[PDB]
Amino acid sequence: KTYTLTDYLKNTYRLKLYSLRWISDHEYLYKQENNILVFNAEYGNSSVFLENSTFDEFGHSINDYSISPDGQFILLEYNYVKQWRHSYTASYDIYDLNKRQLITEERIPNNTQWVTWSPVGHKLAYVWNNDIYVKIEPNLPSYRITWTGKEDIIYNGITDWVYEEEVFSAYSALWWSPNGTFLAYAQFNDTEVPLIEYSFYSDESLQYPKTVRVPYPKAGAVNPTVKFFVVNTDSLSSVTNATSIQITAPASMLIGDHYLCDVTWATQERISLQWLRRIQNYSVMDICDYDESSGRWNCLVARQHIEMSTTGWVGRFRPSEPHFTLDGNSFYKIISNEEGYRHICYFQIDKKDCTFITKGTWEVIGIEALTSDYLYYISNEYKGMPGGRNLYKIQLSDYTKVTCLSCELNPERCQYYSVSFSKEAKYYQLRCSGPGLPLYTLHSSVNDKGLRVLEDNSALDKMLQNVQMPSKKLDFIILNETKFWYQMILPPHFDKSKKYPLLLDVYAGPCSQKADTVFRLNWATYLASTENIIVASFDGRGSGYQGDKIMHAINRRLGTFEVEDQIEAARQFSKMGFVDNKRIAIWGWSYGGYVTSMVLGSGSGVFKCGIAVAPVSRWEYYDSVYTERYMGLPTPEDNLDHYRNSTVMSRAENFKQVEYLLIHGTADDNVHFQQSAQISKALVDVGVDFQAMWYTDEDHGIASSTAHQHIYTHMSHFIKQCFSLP
Amino acid sequence: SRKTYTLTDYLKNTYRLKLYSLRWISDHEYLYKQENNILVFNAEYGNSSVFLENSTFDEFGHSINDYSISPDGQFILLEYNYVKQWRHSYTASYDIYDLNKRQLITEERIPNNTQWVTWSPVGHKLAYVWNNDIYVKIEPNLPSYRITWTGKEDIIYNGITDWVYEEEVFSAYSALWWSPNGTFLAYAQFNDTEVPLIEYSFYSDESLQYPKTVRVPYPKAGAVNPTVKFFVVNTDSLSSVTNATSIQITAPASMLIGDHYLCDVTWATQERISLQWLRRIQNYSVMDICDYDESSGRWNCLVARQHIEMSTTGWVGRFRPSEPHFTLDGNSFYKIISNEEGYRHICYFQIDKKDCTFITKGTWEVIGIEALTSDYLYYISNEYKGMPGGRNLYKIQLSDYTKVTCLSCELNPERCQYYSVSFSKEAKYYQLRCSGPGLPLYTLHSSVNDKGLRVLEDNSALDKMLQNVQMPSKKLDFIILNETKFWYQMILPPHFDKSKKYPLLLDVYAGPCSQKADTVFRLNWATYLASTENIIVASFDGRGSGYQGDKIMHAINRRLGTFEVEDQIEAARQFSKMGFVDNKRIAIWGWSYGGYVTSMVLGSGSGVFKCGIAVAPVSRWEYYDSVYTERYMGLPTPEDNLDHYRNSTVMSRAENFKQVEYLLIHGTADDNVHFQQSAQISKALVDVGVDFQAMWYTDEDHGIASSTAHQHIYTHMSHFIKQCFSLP
Ligand SMILES: N[C@@H](CC(=O)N1CCNC(=O)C1)Cc1cc(F)c(F)cc1F
Ligand SMILES: N[C@@H](CC(=O)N1CCNC(=O)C1)Cc1cc(F)c(F)cc1F
Ligand SMILES: N[C@@H](CC(=O)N1CCNC(=O)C1)Cc1cc(F)c(F)cc1F
Ligand SMILES: N[C@@H](CC(=O)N1CCNC(=O)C1)Cc1cc(F)c(F)cc1F
């Protein structure tokens, strides 16, 4: 017996997580049963913070809780209703922990788009109907900060579609000052933004299908406009209306279309803003500090920090995030150095010259902590493996004494790490995502001492001993003397003598990584375990975490090098003796579906069959912020001619050599069903047969319990059929 | 004949069938296109001149889609820039050409985007519809007259039918009715103001960045229907200052009490017109006969001249009340109505005498009246050999109803037992269109003596190229179920033998008053499946089929999805026990209603069919338009038939699709049976975890008639069949 498709679809062998919430510098909450505990990191003992019966007679079902920073109130989230990738709307009830009652007077309105606490205390701000309301106390009436909230037009406190999906990766457009004082927010105006219209069929009893309409700026279309505002909460008036001071953009940004990409608070009176231009290769860092005189926010032109690029676009997916020191006069920002590798640089608010404190043929992933004596960061520097992750601590007084805190803990089963720090970076938890079963340990920062193991997945590990689990080989091949990485989910009892069918699991998106040391139980696990299928992934040009030399290779050339490298990789995978070159499939989702489609039409005879789920077909169809970031603008004076060259429809004739399976969701707000609609029509006009499958009222995720089981049961047969498997 | 009829020969259309589509310009001559040239043939002796050459508009600069000669012959209407809309509707650009001058008319040209145009029955009076407003053009080069002034897109339809009256009622985009002399122009006005709108996406060429949303006034079962008013105008008394006064003919009080339709408009004489009205509950029609008052200029409809036609066992008519055929004086008319025995035969009526007297009778039905003279009435009926799938032309003397003489039964009973006819102006001659069972044959006859003059087209060229082909044979027979004779047909593969077991495909439609079993000769996908893949394509006509009486047609009345589904399973069970039919390989495929039956049959869990293909199927009858659905289902209300509306959905059988292999196909731009229906089908199958094959067609409507899409769907369905039947 092996890892079956039923196991994957039903979550038979479930990984164990350790979700903890640092409430202080030495205490973190943990989800035990349904009770809430409060662990003392120093001693490992806990004490019950809330029984699982406090909400026994509640009447609804909490989806997520939110204790106030001080610990005097707890916000309850129920009636969850999902919207886009990150956005959602739900209901909220405030619980007075001290009174041990439930707030009934002046309750948060239902259908609230976003809510969040202030960093300290119990001050509360939430967005409802596209407008910002702040409640100094849970029982006090809320103050209306904005009055221009308007559905599908004016977004105050929340991001619109493109900003949520392509920039902030969150529905929240609010930013609290370090302490409960100021509230910064953005205002998005989608008045002149075109609308995407697709049909929604709803439940069986919906006689006339509803037509969904979303402000969706496509490639080169009219983009939404952004305004930034800051308002003081400790001065709100119940008589007159609160005044919000608007922070404008530098002239280098106002000269044309632009975006807002980052908002980070330096000190209690200093706030950092980063602006991006339509043609996203020139960033600007405006540092604003409060003025007690005029009550305005002045941004010293003497404090800017220009960040441009020449080989490609600025930032991986956006300009990096600044990490200001405790005093707000020096920060750390991950940027790509001279040779093209992203490393931690050290800035001065007054000096426009940053000083890199790290360097090498690798990249710093993120900056996780900044104390007085040590800066903490994640990077793929260990053993020159980009697909690996470890935590290094660097001394601020010596840019040479760098210590790794995770490379050597358990190098056998731990090469991909994550960390969560306490409030004052006195302790930290380490997540070991792979290559072995996940591991959760607690550490004390004083001497980087290891305290205990919080979770080791020993319960799960006991089960896999009887099932035939697949092995995962991570290695590299050579393209034009450059070293590119790949991974192979090898079936159980792998024999290099027998010929195996190879399935190429591909994404190939800008700054992507499908080859890593991460342990995961997915559809590829069943394919190799039960069907004895070598499912592999490859990181060609465009893949990130390896320098701008590789990533920026596809700048303005989307659907070219990243497509060729995949073909080239499978070309060399087909000569390994254990790979039946006559049965090499490929499949991809989202961007991967676009590459898969661009591959099956390449006319190379390398691949026999393929599957493309929710693929892009024409870059003019996708949203602007993402598309234009890499392609430019669809104009004959910019890069229109490559927009027209990279369409998968213009490559239909060559689909006669391969079996194709096109799958898409009829409610895909992200990669509109229009994309696959144009693909099928192009194949029809050249007499190319293919398989297809639409999923009614499904989005880009196709995450419905029934839909998810259906699409993977459907693709599995297509693969078994193609490889001639029982 | 070592070669067989393949799918390429069908898709690429190798063996093409010829016709002889003429146009009677009078009682003596007709027009027929020869070799890009329009000719004029003399029915008496077969001589011919040339009415227009290929090198006449050769330099016109427009790919002419169609022409339109005038009754007299002084002008010819040219139709170019054709733009299809729905089934019968479209908008094209028009140009007039003066035959007596050989010059294109340019003064006050007919506007572009014109929705409908047509001359007067005699002369050269012209009336067209532009922006939903009627225009009258007395002379082809003089200014037009603004008849109606309420034209409004998707709201007010003047002179044209909306979507519902175009598909289910008149089967035409035209809402104009000239009087014989052309003096009066009768028209109807539709109002879809309160009608809901169906909204689906249109994707267009690659270059369209944002998908367009198509919105169409479409009344689903239960929703409010469009409202209709009727008007008449005197095309002579055209003021052009005060324009025109549109006299309105009000509907009968029996109809105005509630929702109702306008189902038929037939002119009796130069001053008498008959209007048939239909109620929401399609079982009570009322014909109104109105005369033009020469003193007040009004239109009164005497109650004595008003005729009631109702039905108790179902809906009245096959799809709508029959059209009346009035006499010369316009005081009596012969109309097709259902007998007291349940069969549809011709009845003789009088203007002011309600009790009609049938001139025909028997266990057969009259398909339709083709021509009416002062002494004989020519009609088509499935009487000969008692075959419901046959069509022959009959001639009955109006002074003696025993003088029943068939004109086509005996011409060639071998290759012809299904006839279509086209008479002259006064029926001096008539063309016979034998569609089957042999190769189509076109002939011309003279009614004065009823003798064959000359053969128009015997498709001898087609017969010459089928020599080197292994054609399938077609058998027409019947089985018996509960003392009733139900008919079926099979397309047997060439060299048929009972010593083998054949895969059998059940081609189905099974709609109300339908008939998939007949004698017609066809070259289609079924011919390829039988000729090449050796598949027995069979069809069955039982319970709900027309032309067999009301007791069979009105059986599924207010009960769709039970009798049609049950008989197809019963017939398939019958055919599976004949001997030469294999049990392991039996399928079923249907288009439109046939797709609804195909899905219902597979969802029945009867366990008979290995696979099944449904193309543009109906899901629930709440999704389809009102007039068609409510004609067979009543209203979807608790006090009517809502309970059956819900127990007849195909989604409620998603659980039973685990046994059968399913293939769902539907066009994205389908405005008749919306893609919404198939979307709900797949969603139901997904919610119960049953795998199936699916295929959408971008921008394709309910026809899937595109050149590239037609070949693609049948190529995909051929693979689905060949793999389900394990055929090499
Ligand atoms: N960009 C996403 C990649 C993705 O969607 N995949 C990759 C693998 N195959 C798929 O089909 C789906 C991941 C991602 C999205 C965010 F919004 C974000 F904030 C952070 C993230 F890491
Ligand atoms: N829009 C993209 C957002 C993204 O990639 N990231 C990277 C991780 N960090 C982020 O902030 C967000 C994802 C995406 C790309 C496609 F090409 C596509 F077809 C569909 C998609 F969903
Ligand atoms: N109702 C239509 C049913 C049909 O023939 N089918 C359905 C499936 N696809 C086909 O090609 C065959 C035919 C039809 C006949 C008339 F006489 C008429 F006036 C209007 C019509 F629409
Ligand atoms: N709407 C129907 C019109 C019709 O059948 N006729 C019969 C021949 N004479 C006429 O006047 C029109 C056709 C139809 C029925 C369905 F159930 C369906 F799903 C789709 C369809 F197109």
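Sequence positions for chain A are given in Swiss-Prot numbering; the residues included correspond to 41-766, in order.
We read in the header that X-ray crystallography, 3.0 Å was used to get this structure.
Cβ atoms are placed via backbone N, Cα and C, with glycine included.
Features as listed in Swiss-Prot:
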type     : residues    : note
ACT_SITE : A:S630      : active site, charge relay system
ACT_SITE : A:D708      : active site, charge relay system
ACT_SITE : A:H740      : active site, charge relay system
MUTAGEN  : A:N85 to A  : Does not inhibit dipeptidyl peptidase activity, interaction with ADA and homodimer formation
MUTAGEN  : A:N92 to A  : Does not inhibit dipeptidyl peptidase activity, interaction with ADA and homodimer formation
MUTAGEN  : A:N150 to A : Does not inhibit dipeptidyl peptidase activity, interaction with ADA and homodimer formation
MUTAGEN  : A:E205 to K : Inhibits dipeptidyl peptidase activity
MUTAGEN  : A:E206 to L : Inhibits dipeptidyl peptidase activity
MUTAGEN  : A:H750 to A : Inhibits weakly homodimerization and dipeptidyl peptidase activity
Measuring Cα to Cα, how far is A:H750 (mutagenesis position) from A:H740 (active site, charge relay system) in Å? 15
Applying a 10 Å Cβ distance cut-off over all chains shown, what neighbour count does A:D708 (active site, charge relay system) have? 22
When the recorded positions A:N92, A:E206, A:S630, A:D708 are screened for a C-beta under 8 angstroms from chain B, what remains is none
Among the recorded positions A:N85, A:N92, A:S630, whose Cβ has the fewest other Cβ atoms within 10 Å? A:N85
Inter-residue Cα distance where the pair is A:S630 (active site, charge relay system) and A:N85 (mutagenesis position), in Å: 45
Hits among A:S630, A:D708, A:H740, i.e. active-site residues with CB under 6 Å from ligand 1, come out as A:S630
Rounding to whole Å, the Cα atoms of A:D708 (active site, charge relay system) and A:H740 (active site, charge relay system) are apart by 5
For ligand 2, the recorded positions of A:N85, A:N150, A:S630, A:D708 whose CB is under 6 Å from one of its atoms are A:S630
Determine the minimum-neighbour residue: among A:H740, A:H750, listed as recorded positions, which Cβ has the fewest other Cβ atoms within 10 angstroms? A:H740
Near A:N150 (mutagenesis position), which residues of its own chain have a C-beta under 8 A away, given they sit six or more steps off in sequence? A:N119, A:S131
If I take the alpha carbons of A:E206 (mutagenesis position) and A:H740 (active site, charge relay system), what is the distance between them in whole Å? 14
The rounded CA-CA distance in Å from A:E205 (mutagenesis position) to A:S630 (active site, charge relay system) is 14
Alpha-carbon distance [A:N92 (mutagenesis position); A:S630 (active site, charge relay system)] in Å: 40
